[PDB]
Amino acid sequence: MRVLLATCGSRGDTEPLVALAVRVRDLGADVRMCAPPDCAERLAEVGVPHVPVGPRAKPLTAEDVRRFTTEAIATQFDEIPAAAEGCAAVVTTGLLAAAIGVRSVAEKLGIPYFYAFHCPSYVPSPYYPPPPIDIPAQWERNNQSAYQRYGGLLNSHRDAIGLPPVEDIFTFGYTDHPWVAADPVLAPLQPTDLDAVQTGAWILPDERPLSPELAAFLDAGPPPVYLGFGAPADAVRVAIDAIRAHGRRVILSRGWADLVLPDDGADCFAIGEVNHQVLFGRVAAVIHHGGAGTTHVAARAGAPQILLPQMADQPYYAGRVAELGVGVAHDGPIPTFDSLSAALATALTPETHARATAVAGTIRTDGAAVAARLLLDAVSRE
Ligand SMILES: [Mg+2]
Ligand SMILES: [Mg+2]
């Protein structure tokens, strides 16, 4: 029995599916993953068969957006059929435009399709509004909006392969039994009329040791603050100013090695490839945008967090960090010296550290295995 894992390419979508792939294989099943050519390296690391699929100087226009949409859907119909050859099921996450194409191909082949969310707030429900009679209407409104953008294209493609038209994009793309690949403590699934199942995040343990240089920097002083931002150089410089004002050194995520600094930058260490699972257990706090993955890794590592949400599910995770008392939900998406200094004052307290440490022990790490089991049992019901 072989399972197909389909992904658009983002590391945020790719890694969780890689985790599921490995856990499904751990159970004796075969796996194959369709992803951008650039995922070849990572997939080679875990020995997961890779089917390369899918992928400026001028502003974007509505015409451009419509083209990315049209081609996102077409790519699924054009390449998933071959990738799904010899497969008993297909699992995907992410972009709705792509997901509806993947499910349509699964439907044509007569194999079960599964969808997973990385944030529970995106799961349709009549009990809470969608990411910003009434509530239901709100979700239907967005669902109608999705149809206006994808419906015509989807059904045109479906006509070509003899499948009936879809009228409800959300139910079709997400299914009425979506999985929520997020931790039940960090991101609790809320009431809904859908048969959603919360498995825990899909993350594999990272065994890579820290580089000798990074380790040496860490041992050369008190635990530093990790700054992980893309972002404007001035925003990073302000963040560094605030961290320094709290007497802490800085670890800069990959990409800032050449950032120009005001005062001597000897207290700033810029890293390349790194084991975040381990690094996060050695810092005083982590400052980032609030993506599902980073928030989960930092939470399990017990690191106090400061989130500056920008898009998608980031505002959700920023809110959860504040509610759990393991960090601060920074107001704006860009920091100022005063706003970040205020956040650090709260995040660096012994109380916040104790809380982050306690919560960390309750974050589960077997979510991918949980999903793998549910998947195989479902496939066995076919
Ligand atoms: Mg093509
Ligand atoms: Mg038609």
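The residue numbers of chain A are those assigned by Swiss-Prot, with the residues present covering 1-55, 63-139, 149-245, 249-401 sequentially.
The deposited model was determined using X-ray crystallography, 1.8 Å.
Including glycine, each Cβ sits where the backbone N, Cα and C put it.
Features reported for this protein in Swiss-Prot:
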- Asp13 to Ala: Decreased kcat, while it does not affect the KM for UDP-glucose (MUTAGEN)
- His125 to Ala: No decrease in catalytic rate (MUTAGEN)
- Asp332 to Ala: Strongly decreased activity (MUTAGEN)
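With respect to their backbone Cα atoms, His125 (mutagenesis position) and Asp13 (mutagenesis position) stand 9 Å from each other. Missing residues between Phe245 and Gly249: 3. Distance between their CA atoms: 5 Å. Around the Cβ of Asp332 (mutagenesis position), the same chain contributes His125, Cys126, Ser128, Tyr129, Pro138, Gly309, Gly310, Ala311, each under 8 angstroms and 6 or more positions distant in sequence. Think of the gap as 9 residues with no coordinates, bounded by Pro139 and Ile149; the Cα atoms of those bounding residues are 17 Å apart. Reduced to three states, the DSSP call for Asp332 (mutagenesis position) is coil. With a cut-off of 6 Å between Cβ and the nearest atom of ligand 2, the mutagenesis positions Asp13, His125, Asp332 reduce to an empty set. With a cut-off of 8 Å between CB atoms and residues at least 6 apart in sequence, the same chain places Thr7, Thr100, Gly101, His125 near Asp13 (mutagenesis position), listed in sequence order. Flanking an unmodelled stretch of 7 residues, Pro55 and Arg63 have Cα atoms 14 Å from one another.
DSSP assigns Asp13 (mutagenesis position) to a helix in the three-state reduction. Around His125 (mutagenesis position), taking its Cβ as the centre, 23 other Cβ atoms fall within 10 Å, counting all chains.
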